[PDB]
Protein chains: 2
Amino acid sequence: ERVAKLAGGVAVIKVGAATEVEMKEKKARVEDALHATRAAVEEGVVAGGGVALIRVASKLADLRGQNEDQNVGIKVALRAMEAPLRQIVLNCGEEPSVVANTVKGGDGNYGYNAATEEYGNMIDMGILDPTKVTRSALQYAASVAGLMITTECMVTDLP
Amino acid sequence: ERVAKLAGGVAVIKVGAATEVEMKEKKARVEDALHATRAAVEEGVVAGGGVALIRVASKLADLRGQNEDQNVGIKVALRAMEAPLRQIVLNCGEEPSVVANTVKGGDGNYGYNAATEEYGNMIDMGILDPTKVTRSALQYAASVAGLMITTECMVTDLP
């Protein structure tokens, strides 16, 4: 904060809306974007639409572990890596597996543009997620769900 | 017509079988088939796997009615025409929308062979439904469900 006061400078974004329920959801989105850009800057961008994830899943098609159970454990994460793309499509009322099949038929930054309903190069269409966020999504989900599946017993209060 | 009936004799069939159950059971299926056949003859075969229906749905992609409600009414039947294929696939434990997407990507008699789990030409693979049956399925379902959706009030006995 002090470095900006001295350096460079300090900027304020003022959000406009007609009402107050609008003000709140809008201010919340600008706050969200403000963070996501700060993350991209410290950690770049990758193809959005969750294609980045689908792309790393095919790169790791040949990853193996110390034994067969570890292998299924890998295939479990890879298969999960498809889910963001799969939900995005499902929220559009469209066939999620059919979109996924055809994105997985492509290469590099080829993806589905859910807004316009046609395939293309995601970076060219301006659909970029920041790397830090995609990474962070993955690391954290993995961390919790990893633990979660090792649960054999649960202890809680009575109803 | 009187000559044809008379000169002419009557052909008979004796359904052979191991068990009296199967026997009389098989006998049944026979009389059935015979039916459809006579009918099939009077008015043939079409690609099974419910592809015929999926095929007519794309031919009618440009059908319209007297007003917008009539239009939705058309899209409602077309969308339904996909259901047999969709159930067949769902009974195999496989992704029904993914199969449908790829059959709809094809043409003519290209379909899914649920038995062998691979796509191909349905007539070549011997998967044929008789026309009279496919037609008749459609006409009757339409007839009842058509009426059914116009229901605003129901009158029955007390529980």
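Here chain A follows Swiss-Prot for its numbers: 367-525, in order, are the residues you see.
Method on record in the header is electron microscopy, 8.2 Å.
Each residue, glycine too, has its Cβ placed from N, Cα and C.
Experimental mutagenesis at this site is recorded by Swiss-Prot as A:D398 to A, annotated: Can bind ATP with normal affinity, but is defective in ATPase activity. Binds non-native rhodanese, but cannot release the protein. Cβ neighbour count for A:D398 (mutagenesis position) (all protein chains, 10 Å cutoff from its Cβ): 10.
Note: A:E461 (mutagenesis position) has non-local neighbours A:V455, i.e. same-chain residues 6+ apart with C-beta under 8 A of its own C-beta. Here the residue is the original one, while Swiss-Prot reports the published mutagenesis A:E461 to K with the comment Temperature-sensitive lethal mutant. At nonpermissive temperature, the rate of general translation is reduced and a defined group of cytoplasmic proteins are translated but fail to reach native form.
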Structural state of A:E461 (mutagenesis position), classified by DSSP into three states: coil
